[PDB]
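To start, the structure under review is shown below, and the notes come after it.
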Amino acid sequence: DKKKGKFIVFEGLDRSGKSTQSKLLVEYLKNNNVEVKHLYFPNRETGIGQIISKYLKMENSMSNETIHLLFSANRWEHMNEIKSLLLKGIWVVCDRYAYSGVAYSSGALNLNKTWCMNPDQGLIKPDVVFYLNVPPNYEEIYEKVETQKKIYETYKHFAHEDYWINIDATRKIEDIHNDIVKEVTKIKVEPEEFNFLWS
Ligand SMILES: Cc1cn([C@@H]2C[C@H](O)[C@@H](CNC(=O)Nc3ccc([N+](=O)[O-])cc3)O2)c(=O)[nH]c1=O
C-alpha cells in the first residue's frame, strides 16, 4: 500500500541549526492540522543508541566500522515505526538520516563511501532533504573545525540529487524557516509508492 504521509529529513554540520529549523517546521505543520512525528538520529531508543552516546562522548574507543554499523542499525530499528506512521498519513520530520551516516564516516573516519552506503541500502527514502548549509570556519568527537571541513566536503556527494535542497543557513532564522516552508508547500499531496535508499 501507498505512502500517505510525507517524510522530511534535515541534514547539515554540527552547528547548522537543524534542531531549531526542524522544530519550527514541526510547529508549522501541526498549526496547519498536519499530524507529525519528530524523530532524530542517532537516538537512545534502545541499547544501540546508548552505545552511540558513549562513542560521541569519547567514553569508549570503537573501531570505525563498528560505530558506523551501529549508526545504521539505529535507523533500521525505526523503519517499522516510520513505515507505519507514513502509511497512516502521519508525516515524519527527522533530524539526520543516512546522509549523515555517509558524510561523517567517510569524511571524519576516511571510510569508503560505497562501504558506508551499503548498510543503509533499503531504508525508506524521504520526500526531501533540507541541507542547512553553513561553511565551517573560525565535548563531542567530531567538533573541531578541520574535521567539520572534511565532513562539509563529503556532504557534497549528495549535492546534485533531485531530493537534496540546499538551504543557505547563514541567514536569519525566520528567513531560513520561510524558505523551508516554501519548499515544503511544493511537495506533491497525493499518496505514492514507498521508495528506498539509494534509488
Ligand atoms: C545519524 C548520524 C550522525 N552522525 C554524526 C555524529 C553525531 O551523532 C552527529 C554530529 N553531532 C552533532 O550534530 N552535535 C550537535 C551538538 C550540539 C548541537 N546544538 O544544538 O548545540 C547540535 C548538534 O552526527 C554520524 O556520524 N553518523 C550517523 O549516522
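Since chain A takes its numbers from Swiss-Prot, the residues it shows come out as 4-141, 150-210.
Here the Cβ of each residue, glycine as well, is placed from N, Cα and C on the backbone.
Taking Cβ-Cβ distances under 8 Å and a sequence separation of 6 or more, the neighbours of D17 (dGMP binding site) in its chain are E151, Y153, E154, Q159. Per Swiss-Prot, dGMP binding site is recorded for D17, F74, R78, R99, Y107, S108, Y153, and the stated evidence type is experimental evidence.
Annotated dTMP binding site per Swiss-Prot: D17, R47, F74, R78, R99, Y107, in sequence order. Note: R78 (dGMP binding site) has non-local neighbours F44, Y100, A101, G104, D123, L126, i.e. same-chain residues 6+ apart with C-beta under 8 A of its own C-beta.
The annotation ATP binding site is assigned in Swiss-Prot to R18, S19, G20, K21, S22, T23, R182. Long-range C-beta contacts of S19 (ATP binding site), restricted to its own chain and to partners at least six residues apart, with a cutoff below 8 Å, comprise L135, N136, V137, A180.
While the structure shown retains the original residue, Swiss-Prot records the mutagenesis experiment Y43 to R or L with this note: No defect in catalytic activity. Neighbour list (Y43 (mutagenesis position), Cβ cut-off 8 Å, at least 6 residues apart, same chain): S22, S25, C97, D98, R99.
Annotation of the published mutagenesis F74 to A in Swiss-Prot: Loss of thymidylate and guanylate kinase activities; the original residue is retained in the structure shown. All protein chains included, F74 (mutagenesis position) registers 24 other Cβ atoms within 10 Å of its own Cβ.
Cβ environment of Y107 (mutagenesis position): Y153, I162, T165 lie under 8 Å away, each six or more residues apart in the same chain. Quoting Swiss-Prot on the mutagenesis of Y107 to F: 4 to 5-fold decrease in affinity for dTMP and dGMP. 6-fold decrease in catalytic efficiency with dTMP as substrate. 65-fold decrease in catalytic efficiency with dGMP as substrate.
Taken residue by residue with DSSP, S108 (mutagenesis position) is part of a helix. Here Swiss-Prot describes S108 to T as a published mutagenesis experiment; the accompanying note says: No defect in thymidylate kinase activity. 2.1-fold reduction in affinity for dGMP.
Sequence-distant neighbours of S108 (mutagenesis position): residues of the same chain at least 6 apart with a C-beta under 8 Å from its C-beta are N67, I70, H71, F74, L114, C119. In Swiss-Prot, a published mutagenesis experiment is listed as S108 to A, annotated No defect in thymidylate kinase activity. 1.3-fold reduction in affinity for dGMP.
When Cβ atoms from all protein chains are considered, those within 10 Å of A111 (mutagenesis position) total 18, not counting its own. Record note (Swiss-Prot) on the mutagenesis of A111 to K: 8-fold decrease in affinity for dTMP. 4-fold decrease in affinity for dGMP. 439-fold decrease in catalytic efficiency with dGMP as substrate.2000-fold decrease in catalytic efficiency with dGMP as substrate.
Record note (Swiss-Prot), mutagenesis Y153 to F: 2.5-fold reduction in affinity for dTMP. 2.6-fold reduction in affinity for dGMP. The unchanged residue is displayed. Taken residue by residue with DSSP, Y153 (mutagenesis position) is part of neither helix nor strand, so it is coil.
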Would you count the other C-beta atoms found within 10 angstroms of the C-beta of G20 (ATP binding site) for me? 20
Suppose we screen the recorded positions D17, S22, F74, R99, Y107, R182 by Cβ distance to ligand 1 with a cut-off under 6 Å; which survive, in sequence order? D17, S22, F74, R99, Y107
Distance bridged by 8 unmodelled residues (Cα of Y141 to Cα of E150, Å): 17
